[PDB]
Amino acid sequence: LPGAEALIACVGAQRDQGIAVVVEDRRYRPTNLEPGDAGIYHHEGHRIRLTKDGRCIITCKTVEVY
Amino acid sequence: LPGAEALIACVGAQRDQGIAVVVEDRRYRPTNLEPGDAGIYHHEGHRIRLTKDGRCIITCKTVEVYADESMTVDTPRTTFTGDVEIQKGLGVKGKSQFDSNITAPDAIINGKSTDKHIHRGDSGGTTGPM
Amino acid sequence: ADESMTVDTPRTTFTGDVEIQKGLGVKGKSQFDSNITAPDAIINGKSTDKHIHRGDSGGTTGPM
Ligand SMILES: [Fe+3]
């Protein structure tokens, strides 16, 4: 979304050829998680989280397989 | 986890404002995959992998979906290979076929309640129910 | 999955054939909409396909 903080890494030190490598959104980030986690999120909940003891939690609203 | 190798990229060449862009954990990385594979993992198995011939494999231990309204499957065929413990009302619009003894309090057939039905015997009288 | 799979959804549709390969269980009014087929239908403990009524003249009727 607009307002995210990007890290622009200029190529060959020109201020052109600017390439954005990472775009973080600190306002909508999951916090206070267990030591080992890895998932995918959205800016309102919607977490496909992999938790410590073999738990593939899928927190959404209306999941639609196709 | 602690011990991962990060690539610190200082901003403005200062050794301050140091920002970590990537943090790889070479000890817990999936290896020996097919040419085109994209997925998400965890440091003990737990691979949600998308592989060559249209296969979205989900290797985990105890998957727990959490929906708030409904869940549409939308698949022409689905198998289960295991017990199913549907905790509320079922509904089928097709010729369901079972292959073992079914159990129920009573089986309302065409509006006529089994376990209480009485036939009309030969000599014009209600046959005892059973 | 190695252990179990919990859906935890108030409503779920399937739109297609289901081929559950082991025991089923429903704790609610399971309403069907077509002919069901089974070897026998044990109703309230009384085994259908072998039940015998008590006829008018004080005798067992037929197994059907
Ligand atoms: Fe009968």
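In chain B, numbers come from Swiss-Prot; the residues present are 67-196, in order.
Structure method, as recorded: electron microscopy, 3.3 Å.
Even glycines carry a Cβ here, placed using N, Cα and C.
Annotated Fe cation binding site per Swiss-Prot: B:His183, B:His185, in sequence order. When other Cβ atoms within 10 Å of the Cβ of B:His183 (Fe cation binding site) are tallied across all protein chains shown, the result is 13. In the three-state DSSP classification, B:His183 (Fe cation binding site) falls within coil.
The DSSP secondary structure for B:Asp188 (mutagenesis position) is coil. Within its own chain, B:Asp188 (mutagenesis position) has no residue 6 or more apart in sequence whose C-beta sits under 8 angstroms from its own. As a published mutagenesis entry, B:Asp188 to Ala appears in Swiss-Prot alongside the note: Loss of membrane-binding ability.
The feature Ca(2+) binding site is assigned by Swiss-Prot to B:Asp188, B:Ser189.
As annotated by Swiss-Prot, chloride binding site applies to B:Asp188.
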Under 8 Å by Cβ from B:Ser189 (Ca(2+) binding site), counting only residues of that chain that are 6 or more apart: none
Neighbouring C-beta atoms (10 Å sphere around the C-beta of B:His185 (Fe cation binding site)): 16
